[PDB]
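Undergrad: To start, I am sharing the structure in question, which I have written as structure tokens.
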Number of protein chains: 2
Amino acid sequence: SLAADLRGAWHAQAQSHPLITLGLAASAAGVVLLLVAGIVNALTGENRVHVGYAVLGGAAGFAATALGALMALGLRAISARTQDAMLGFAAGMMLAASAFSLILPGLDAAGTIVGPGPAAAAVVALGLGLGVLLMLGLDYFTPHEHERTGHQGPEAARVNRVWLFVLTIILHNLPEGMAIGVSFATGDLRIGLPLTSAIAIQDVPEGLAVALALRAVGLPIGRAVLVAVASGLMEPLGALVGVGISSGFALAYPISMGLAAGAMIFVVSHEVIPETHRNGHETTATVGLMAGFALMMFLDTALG
Amino acid sequence: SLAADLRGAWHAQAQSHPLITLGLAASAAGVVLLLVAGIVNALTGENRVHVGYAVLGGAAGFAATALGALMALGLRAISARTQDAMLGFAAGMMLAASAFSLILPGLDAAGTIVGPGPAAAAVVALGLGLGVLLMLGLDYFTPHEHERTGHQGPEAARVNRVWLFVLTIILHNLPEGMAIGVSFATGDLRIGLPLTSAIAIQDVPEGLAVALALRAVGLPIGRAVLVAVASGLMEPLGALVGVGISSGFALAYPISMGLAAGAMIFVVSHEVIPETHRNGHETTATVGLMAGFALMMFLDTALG
Ligand SMILES: [Cd+2]
Ligand SMILES: [Cd+2]
Ligand SMILES: [Cd+2]
Ligand SMILES: [Cd+2]
Ligand SMILES: [Cd+2]
Ligand SMILES: [Cd+2]
């Protein structure tokens, strides 16, 4: 029934976007090979403390999202300027954290492994390509809807709008957990603490906005917060996947440092810059973006 | 006549946006003080070779823009997907160049001067605030128009649309020259070469697009290229202003490294992300953005 209609929608979408389908296939192959290597290494070696660090970071992110959701029981449908400012701040946090904490350490580590020069750029750019292809294929092959743009993805008029919004949230929050797990891969707390702090700080307002939007869809007051907390609960799964793919051979650490980063950057544009830069809302979004950029800069230079 | 109407428009705009007016006043005061200090130092000390480097970099940028403009005599009104891809590539180049080449060296230099920790973040964040306030006040107090969004700024129905488009180009291209001049302030070719190469590479497609748009406004075929070359000629003035403000006392070097950077980041959003992320054009813009990000990464890790 539903499977048949979804399969037909997938086939019709594949007939229209071949390049994206090939990109998704290649990226999925790369990711599954990386995860197999990580599982093999986890079976042979002993890197359990890194798993502990990753799960604790995911738990912190989940707590931040849950707190942001619980903040929505008193605000009662905040205005649009505040929403634009908060989402711009979150986008700036994500962008700056990605750039600094997932390009500079990756370049240094890759230069250590292979030799300084263009080779480190090559490996981390391969990571960026993998991440972008994965996220693009996912957001074109997943039936979601955004709050303002509309219904994005394959057509399926057999599921309620709540599930489409939840899928949008899932797409946003997978790369964050992935990035946390990637960061704690090599120990070296000097990366994981800044990255995790930035992720939690930007997931507070995002969780609040998600709770408000899910209320707007129709869930009365008590089920929006539950779904926001559920997405927060999703984040540790991304943390586990990231720590799985970052282990294995040594060169798999720089590559992941790019992959997640690329995904994060991608999601921002393709999911966050629309709905924040739409129809004369650029000023507040830009101001929030710069404020988040500065705050992440402080965190980077201070926390480690 | 025209001065009276423009003055009335400015007063009406000031009655509506007080915070932006105060921000522009503070930023202008800071910039003029920095420039006075730079002029005094130039009169007392001997930093002429840095002026030579800055003017040569501005000349290279002007040549790149002129070549991009001359490329428009054969393309003859390229499609919209190509325009979105090129502008996304340019935005990615600007963003990545800003972030890396104007935050990391600035943080290192500030930490050298004042001490590692949050103090370097404080000084470069002051720079970011100054730059953002300057650019915001300018784009709200300047009668320009963007290609698609419409007529942005104070009302003045007494000048042709060509001048409004030229003013938009001027607003885009001032921070680029400023950044070049800031980069070559302390010698140390390891920054200026990557920053200048990125600026020239992203100003080729921008010059081509400007030539096409000015043709679309109505200039037949032979005057659009002239105006694009004129904006390229503008860029060295920004280079001179940047080298002027970056000289002076030592702590004026990190601050500028933030200022220009902030301005650059600002302009991207508030001027480039709209017109590239509008009405189902996100995919090509994002792909171009990631390609430009990777190319700037290569340039950073290789050229110096
Ligand atoms: Cd989407
Ligand atoms: Cd999240
Ligand atoms: Cd986020
Ligand atoms: Cd503007
Ligand atoms: Cd330019
Ligand atoms: Cd540019």
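We number chain A the same way Swiss-Prot does; the residues here are 6-309, in that order.
The header says electron microscopy, 3.0 Å.
Cβ atoms are placed via backbone N, Cα and C, with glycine included.
These came from Swiss-Prot, pasted as-is:
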- A:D89, A:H286: Zn(2+) 5 binding site (BINDING)
- A:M99, A:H177, A:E181, A:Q207, A:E211: Cd(2+) 1 binding site (BINDING)
- A:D144: Zn(2+) 4 binding site (BINDING)
- A:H177, A:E276: Zn(2+) 2 binding site (BINDING)
- A:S106 to A: Is more tolerant to high Zn(2+) or Cd(2+) concentrations due to a decreased metal uptake ability (MUTAGEN)
- A:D144 to A: Is more tolerant to high Zn(2+) or Cd(2+) concentrations due to a decreased metal uptake ability (MUTAGEN)
- A:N178 to A: Loses metal binding at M2 but does not lead to significant changes in either overall structure or metal coordination at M1; when associated with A-208 and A-240 (MUTAGEN)
- A:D208 to A: Loses metal binding at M2 but does not lead to significant changes in either overall structure or metal coordination at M1; when associated with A-178 and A-240 (MUTAGEN)
- A:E240 to A: Loses metal binding at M2 but does not lead to significant changes in either overall structure or metal coordination at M1; when associated with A-178 and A-208 (MUTAGEN)
- A:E276 to A: Is more tolerant to high Zn(2+) or Cd(2+) concentrations due to a decreased metal uptake ability (MUTAGEN)
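Where in this structure would I find these features, and how exposed are they?
TA: Sequence-distant contacts of A:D89 (Zn(2+) 5 binding site), defined by Cβ-Cβ distance under 8 angstroms and a gap of at least six in the same chain, are A:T281, A:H286, A:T289, A:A290, A:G293.
Sequence-distant neighbours of A:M99 (Cd(2+) 1 binding site): residues of the same chain at least 6 apart with a C-beta under 8 Å from its C-beta are A:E181, A:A203, A:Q207, A:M269, A:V272, A:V273, A:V277.
Annotation for A:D144 (mutagenesis position): same-chain Cβ neighbours under 8 Å, separated by at least 6 residues, are A:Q157, A:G158, A:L176, A:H275, A:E276.
Within 10 Å of the Cβ of A:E276 (mutagenesis position) there are 21 other Cβ atoms, across all protein chains.
Secondary structure at A:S106 (mutagenesis position), as computed by DSSP, is helix. Taking a C-beta cut-off of under 8 angstroms and a sequence separation of 6 or more, A:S106 (mutagenesis position) has the following same-chain neighbours: A:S188, A:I196, A:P199, A:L200, A:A203, A:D305.
Proximity of A:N178 (mutagenesis position) to non-local residues of its own chain (separation of 6 or more, Cβ distance below 8 Å) is seen for A:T70, A:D208, A:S236, A:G237, A:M239, A:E240, A:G243, given in sequence order.
Mapped onto three states, the DSSP output places A:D208 (mutagenesis position) in helix. Residue density at A:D208 (mutagenesis position): 29 other Cβ atoms are found within 10 A of its Cβ, drawing on all protein chains shown.
When Cβ atoms from all protein chains are considered, those within 10 Å of A:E240 (mutagenesis position) total 27, not counting its own.
The DSSP secondary structure for A:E276 (mutagenesis position) is helix.
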Undergrad: Using a Cβ-Cβ cut-off under 8 angstroms and a sequence gap of six or more, which residues of the chain neighbour A:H177 (Cd(2+) 1 binding site)?
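TA: In sequence order, A:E211, A:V272, A:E276, A:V277 meet the Cβ cut-off.
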Undergrad: Quick one: what's DSSP say for A:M99 (Cd(2+) 1 binding site), helix, strand or coil?
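TA: Note: A:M99 (Cd(2+) 1 binding site) is helical by DSSP.
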Undergrad: Taking a cut-off of under 6 Å between Cβ and any atom of ligand 1, tell me which of the recorded positions A:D144, A:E211, A:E240 pass.
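TA: By the Cβ criterion, which requires under 6 Å to ligand 1, the hits are A:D144.
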Undergrad: Given the recorded Cd(2+) 1 site (A:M99, A:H177, A:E181, A:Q207, A:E211), which additional residues of the same chain have their Cβ within 8 Å of the Cβ centre, ordered by sequence?
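TA: Here the non-site neighbours turn out to be A:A95, A:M98, A:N178, A:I204, A:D208, A:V272.
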Undergrad: Count the Cβ atoms, other than its own, that fall within 10 Å of the Cβ of A:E181 (Cd(2+) 1 binding site), considering every protein chain shown.
TA: 31
Undergrad: So for A:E211 (Cd(2+) 1 binding site), how many other CB atoms are inside 10 Å of its CB?
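TA: Result for A:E211 (Cd(2+) 1 binding site): 28 neighbouring Cβ atoms inside 10 Å.
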Undergrad: Would you count the other CB atoms within 10 A of the CB of A:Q207 (Cd(2+) 1 binding site), including those on all shown protein chains?
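TA: The Cβ of A:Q207 (Cd(2+) 1 binding site) has 28 Cβ neighbours within 10 Å.
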